[PDB]
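Single-structure report; data block below.
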Amino acid sequence: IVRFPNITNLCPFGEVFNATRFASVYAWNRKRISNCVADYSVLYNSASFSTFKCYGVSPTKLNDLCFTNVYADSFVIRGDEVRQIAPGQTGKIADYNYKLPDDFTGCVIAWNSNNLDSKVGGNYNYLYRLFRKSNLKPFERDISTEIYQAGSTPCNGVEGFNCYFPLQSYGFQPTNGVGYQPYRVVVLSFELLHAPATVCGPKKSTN
Amino acid sequence: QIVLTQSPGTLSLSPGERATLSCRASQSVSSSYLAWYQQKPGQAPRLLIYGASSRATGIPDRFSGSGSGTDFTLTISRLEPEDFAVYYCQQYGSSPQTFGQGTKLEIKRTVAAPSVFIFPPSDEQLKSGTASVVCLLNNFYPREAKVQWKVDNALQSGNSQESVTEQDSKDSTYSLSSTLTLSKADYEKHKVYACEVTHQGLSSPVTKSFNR
Amino acid sequence: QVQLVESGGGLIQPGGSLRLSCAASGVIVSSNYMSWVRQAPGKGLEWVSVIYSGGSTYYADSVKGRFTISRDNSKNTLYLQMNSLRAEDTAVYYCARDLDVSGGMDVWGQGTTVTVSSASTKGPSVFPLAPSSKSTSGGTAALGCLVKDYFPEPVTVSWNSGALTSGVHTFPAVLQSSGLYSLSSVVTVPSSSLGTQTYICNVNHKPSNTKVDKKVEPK
Ligand SMILES: *[C@@H]1O[C@H](CO)[C@@H](O)[C@H](O)[C@H]1NC(C)=O
């Protein structure tokens, strides 16, 4: 009545969600998940997330599905910047840092991490791209540190008027407003690729 | 959205003193997203400080900014004659970006009481069908001055419009006019038309009146 | 050079359309955050719209659906298409570039004025402000003209064909309930020379081609 592959490994979700350090949004981390089993309902309740939004699929119905590969993206942004991590959204983050496709099928998980990513003197280790000539294609990662040319005069790699470094630091202090505090974000992408499915839910096979 | 309340409304100082301008936000704002702008009458805003403390290129050292959370400060250590203008703060960390209502930096001088003149409606305009009574306050400081219209000892509120000049280049005073507009029918209803003026330079309120 | 030059501002009635232009030099508009900021007469600054280097556009809630921001990279100019204009949209509009945390809004245009009103261009009525009785403070007396019920802005007022400029105050215009502007221009003179010297106003109104010279004298 039910038949899934004989997969025994557990998916390294704890390696992603409970990592001691996350990445800057402009250089986001992508973990490729394959050949493992994952329960998405225990993940929904494993912690108290601020946003757990799914698109297309549902977390409850997600346990009944198999996928070729599942992709996990993790980074840190501001509190009121999480709304840009969604299909069809625009903004400094969606345009120049991390972009979702309009036909996005998956879930985006975010939770406050002020106690982890805020330092007293200010945590300037989390960066974000402020200047970019054009938008990002979906799932594109631009880690270039080229001096941004805002004027007609070339920059020759030196900062000045109309020549600005394209990356800026978040001022992450624990006394910030709720919208200014760091939020760790995890994006889950489900890929069906006409191939053996290797990432399934926790359903047990019969005969 | 976020509301920036600047204080004081007007700041009265002499050249050479230190100016301290306050910008209080209705929400906590990160210091990296606060700016200060200067605007003179008829001109465009001129960026002074961004990031609460970083001076724009070309801004002298006497301008300095500080603050965090909800309280921010623009300080001019030693005021120059060209520093008297209107100053706005601005937050740009939360959409939509908002400005304060502005603080006016005004040259301070000795208290000067105003000369009060009153004018009945001209006989030409009385033909037109409406009556305009004008009360003039000439060359005074400070700008704070109350102007109350009294028609047969009745306090008249709702039909007067005041107009004030900018601070003069020479004597640094203000002049104010208050126009009471009525119909010819209502203007003929009453008799005594008075203009009472309360000011810092007046020991008691002065009243210029005429009879129709 | 680094200049932002604006144009397209003028006079229009409720519902009409207007397109503002903002020509840039020394700064490429398609490579910067470009914003519009407006200032109603005698009021503060209000953000209107912004366009990103990548094309994303955002508008204030009061002008959303009626305004449209765009740019032409060949001309290096910025545009603000305004439709369904309202009386509250009357303001001086500025274009500026934004550096955000990297330097704020550091380049501003000179501003272009937009006026939204349904009134008809009309010349002013001028009436004398006779120096009634002594009009004495310590010995001086005051008099002037009343420039009432005109549209649109502005008017120019001089005294004795520009010969008198001492002790003259020409107040700023006031917008009345009728929608027409009203103005007064006073002067202070010695009461001894009231009967001696004659005083005449000099009111000029270019938009309606009206030139009135009223003579004020005691009554
Ligand atoms: C993360 O750690 C907490 C506490 O150790 C645990 O309850 C939670 O299940 C973990 N999450 C994952 C995805 O392993």
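The residues of chain A that appear here are 326-532 by Swiss-Prot count, in order.
Any Cβ shown, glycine's included, is placed from N, Cα and C.
The annotation domain 'BetaCoV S1-CTD' is assigned in Swiss-Prot to A:334-527. The natural variant A:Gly339 to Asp is recorded by Swiss-Prot, whose note states: In strain: Omicron/BA.1, Omicron/BA.2, Omicron/BA.2.12.1, Omicron/BA.4, Omicron/BA.5, Omicron/BQ.1.1. Listed in Swiss-Prot as a mutagenesis experiment, A:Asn343 to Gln is described as follows: Reduced viral infectivity. For the natural variant A:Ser371 to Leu, Swiss-Prot gives this note: In strain: Omicron/BA.1. The structure shown keeps the original residue. The natural variant A:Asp405 to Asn is recorded by Swiss-Prot, whose note states: In strain: Omicron/BA.2, Omicron/BA.2.12.1, Omicron/BA.2.75, Omicron/BA.4, Omicron/BA.5, Omicron/BQ.1.1, Omicron/XBB.1.5, Omicron/EG.5.1; complete loss of interaction with host integrins. Quoting Swiss-Prot on the natural variant A:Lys417 to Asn: In strain: Beta/B.1.351, Omicron/BA.1, Omicron/BA.2, Omicron/BA.2.12.1, Omicron/BA.2.75, Omicron/BA.4, Omicron/BA.5, Omicron/BQ.1.1, Omicron/XBB.1.5, Omicron/EG.5.1; May enhance affinity to human ACE2 receptor. Swiss-Prot gives this note for the natural variant A:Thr478 to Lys: In strain: Delta/B.1.617.2, Omicron/BA.1, Omicron/BA.2, Omicron/BA.2.12.1, Omicron/BA.2.75, Omicron/BA.4, Omicron/BA.5, Omicron/BQ.1.1, Omicron/XBB.1.5, Omicron/EG.5.1. Here Swiss-Prot notes a mutagenesis experiment, A:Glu484 to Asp, with the remark: Increased replication in human TMEM106B overexpressing cells. Here the residue is the original one, while Swiss-Prot reports the natural variant A:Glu484 to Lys with the comment In strain: Beta/B.1.351, Eta/B.1.525, Theta/P.3, Iota/B.1.526, B.1.1.318, Gamma/P.1, Zeta/P.2 and Mu/B.1.621; May enhance affinity to human ACE2 receptor. A:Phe490 to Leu appears in Swiss-Prot as a mutagenesis experiment; the accompanying note says: Increased resistance to neutralizing antibodies and human covalescent sera neutralization. What Swiss-Prot says about the natural variant A:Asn501 to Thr is this: In strain: 19B/501T.
Sequence features annotated in Swiss-Prot and their locations in the structure.
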residue	record	DSSP (3 states)
A:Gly339	variant position	helix
A:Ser371	variant position	coil
A:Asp405	variant position	coil
A:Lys417	variant position	helix
A:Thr478	variant position	coil
A:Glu484	mutagenesis position	coil
A:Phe490	mutagenesis position	coil
A:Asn501	variant position	coil
Of the recorded positions listed as A:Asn343, A:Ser371, A:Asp405, A:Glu484, A:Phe490, the one whose CA lies nearest the CA of A:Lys417 (variant position): A:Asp405
Cβ neighbours within the same chain of A:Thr478 (variant position) - under 8 Å, at least six residues apart: A:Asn487, A:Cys488
By Cα-Cα distance, the member of recorded positions A:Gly339, A:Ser371, A:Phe490, A:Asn501 nearest A:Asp405 (variant position): A:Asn501
Proximity to chain B among recorded positions A:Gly339, A:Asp405, A:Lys417, A:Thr478, A:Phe490, A:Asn501, where any Cβ pair is under 8 Å: A:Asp405, A:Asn501
A:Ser371 (variant position) and A:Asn501 (variant position), Cα-Cα, nearest whole angstrom: 27
Euclidean distance between Cα atoms of A:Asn343 (mutagenesis position) and A:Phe490 (mutagenesis position), Å: 32
Rounded to the nearest Å - Cα separation of A:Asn343 (mutagenesis position) and A:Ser371 (variant position): 11
In sequence order, those variant positions of A:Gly339, A:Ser371, A:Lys417 whose CB lies under 6 Å from ligand 1: A:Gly339, A:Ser371
Nonlocal neighbours by CB distance (under 8 Å) for A:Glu484 (mutagenesis position), same chain, sequence gap 6 or more: A:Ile472, A:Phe490
Neighbour tally for A:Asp405 (variant position), based on other Cβ positions within 10 Å of its Cβ: 17
Cβ neighbours of A:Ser371 (variant position) where a neighbour is any other Cβ within 10 Å: 13
Position of peak Cβ density within 10 Å, selected from the recorded positions A:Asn343, A:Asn501: A:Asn501
Integer Å distance between the CA atoms belonging to A:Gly339 (variant position) and A:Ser371 (variant position): 10
